[PDB]
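Here is the structure we will look at.
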Amino acid sequence: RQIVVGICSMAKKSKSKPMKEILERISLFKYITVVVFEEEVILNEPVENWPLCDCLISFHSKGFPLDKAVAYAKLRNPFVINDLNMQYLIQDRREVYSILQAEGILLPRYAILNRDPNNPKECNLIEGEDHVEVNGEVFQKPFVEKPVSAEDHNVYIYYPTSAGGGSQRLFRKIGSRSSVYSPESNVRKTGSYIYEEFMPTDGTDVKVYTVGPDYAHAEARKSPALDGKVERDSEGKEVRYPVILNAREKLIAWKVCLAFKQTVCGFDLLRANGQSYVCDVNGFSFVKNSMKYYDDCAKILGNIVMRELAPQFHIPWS
Ligand SMILES: O=P(O)(O)CP(=O)(O)O[C@@H]1[C@@H](OP(=O)(O)O)[C@H](OP(=O)(O)CP(=O)(O)O)[C@H](OP(=O)(O)O)[C@H](OP(=O)(O)O)[C@H]1OP(=O)(O)O
Ligand SMILES: Nc1ncnc2c1ncn2[C@@H]1O[C@H](COP(=O)(O)OP(=O)(O)O)[C@@H](O)[C@H]1O
Ligand SMILES: [Mg+2]
Ligand SMILES: [Mg+2]
Ligand SMILES: [Mg+2]
Ligand SMILES: [Mg+2]
Ligand SMILES: [Mg+2]
């Protein structure tokens, strides 16, 4: 009997180039068969009708019925690569930051402003022209304002008077741009936000991609917060810069992977003030346009599957 690896995610993810490149490589494992769950089945069929698997790779993105994935895993009890219940928490920046703190992982100093939907101005935010006070905690500009929903990428940065004031409004890339300047200096007045201290980097973000706690690919890209113009290469892809993680950062990746129980895990690091701060944990994410990552990721995942399941299948594995 072949060991079945089931892939359960939205078609946009399951049919992405990185996914296809990696699944083709996992399929090279002699005793592993890959089954990709059709999106129509995921959305419209009860979990009792979903394909069987022995190892489940499943992850939430927009429109994914996480409730069904959880029910499926409870019904079939497969070996789960990326924990499903943790994926509820990953959708909430407050829950993400709570986990990071609990694990002794450096992150920006932050405060949560929750607005009870029924009451607009019954909250504890005091605003000055160059600072905010959130539940009594002071944040001098520059500071960062993030929607509590991790799926909401409308992150704002507020400039001090000394730099001309106003704000930088980040958003999901639309064409050539990832942010825009706004003359608006006052914070958003509806919704719930995390406020945090701006960490000064060299103008790049470090993107980290784990495959288990002992493997992490990192690369850097221009921070959207600089001017907002996306750097693109001749082929039209966003420019990336080489990164090698130092010992502290490799430990960070180990902690993030295990703490969130996401074997495959993407997160952001800000290299600032001689340290590295996690500002975002996204969960399941593959590196794009790296053949070597495809090779490495497929090999590691296949090895994890074999290590875990080969005994019960009576397959030799050393
Ligand atoms: O390159 P194109 O414009 O064709 C697509 P884009 O580059 O916007 O891809 C983003 C990706 O952004 P990044 O460039 O890796 O920062 C996201 O990554 P971020 O979460 O922004 C990683 P970051 O937080 O910037 O480090 C995440 O990609 P993935 O990681 O899920 O593959 C998104 O997927 P989703 O969040 O919309 O489901 C995906 O958007 P989509 O492909 O759906 O249009
Ligand atoms: N505390 C911070 N200090 C400086 N820059 C930040 C901070 N938080 C976020 N940023 C910048 O804003 C970008 C988006 O923030 P992030 O928390 O990664 O949100 P998203 O989940 O939308 O990716 C980051 O890639 C980084 O460039
Ligand atoms: Mg095979
Ligand atoms: Mg995601
Ligand atoms: Mg992004
Ligand atoms: Mg991010
Ligand atoms: Mg994010």
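The residues of chain A that appear here are 42-359 by Swiss-Prot count, in order.
Using N, Cα and C of the backbone, Cβ positions are placed for all residues, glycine too.
If you look up Swiss-Prot, you'll see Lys53, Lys54, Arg213, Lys214, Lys248, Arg262, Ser326, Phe327, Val328, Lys329 marked as substrate binding site, on the strength of experimental evidence. In the three-state DSSP scheme, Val328 (substrate binding site) is classed as coil. For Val328 (substrate binding site), the same-chain residues lying six or more positions away in sequence with a CB closer than 8 A to its CB are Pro59, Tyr250, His258, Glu260, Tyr334, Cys338.
For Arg134, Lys187, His194, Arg213, 237-240, 246-248, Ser264, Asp309, 321-323, the entry in Swiss-Prot reads ATP binding site, with the evidence type experimental evidence. Less than 8 angstroms from the CB of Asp309 (ATP binding site) sit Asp246, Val247, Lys248, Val249, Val319, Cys320, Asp321, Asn323, each of them six or more residues away in the same chain.
The secondary structure of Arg213 (mutagenesis position), as reduced to three states from DSSP, is extended strand. Experimental mutagenesis is annotated in Swiss-Prot for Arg213 to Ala or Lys, with the remark: Reduces enzyme activity by about 99%.
For the mutagenesis of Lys248 to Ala, Swiss-Prot gives this note: Loss of enzyme activity. The structure shown keeps the original residue. A 10 Å cutoff on Cβ-Cβ distances gives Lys248 (mutagenesis position) a total of 20 other Cβ atoms nearby, all chains included.
Experimental mutagenesis at this site is recorded by Swiss-Prot as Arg262 to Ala, annotated: Reduces enzyme activity by about 99%. The secondary structure of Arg262 (mutagenesis position), as reduced to three states from DSSP, is extended strand. Taking a C-beta cut-off of under 8 angstroms and a sequence separation of 6 or more, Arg262 (mutagenesis position) has the following same-chain neighbours: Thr245, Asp246, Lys248, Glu272, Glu279, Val280, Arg281, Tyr282.
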Q.
Using CB atoms and a 10 A radius, I'd like the single residue among the recorded positions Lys53, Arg134, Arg213 with the highest neighbour count.
A. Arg134
Q. What is the interatomic distance between the Cα atoms of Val322 (ATP binding site) and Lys53 (substrate binding site), given in whole Å?
A. 20
Q.
Assuming the binding residues for substrate are exactly those in the record, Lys53, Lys54, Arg213, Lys214, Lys248, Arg262, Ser326, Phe327, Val328, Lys329, what is the maximum CA-CA distance in angstrom, rounded?
A. 23
Q: Would you mind checking how many other C-beta atoms are within 10 angstroms of the C-beta on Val322 (ATP binding site)?
A: 27
Q. Which of these recorded positions is closest to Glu237 (ATP binding site) if you go by CA atoms: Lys53, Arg213, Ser326?
A. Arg213
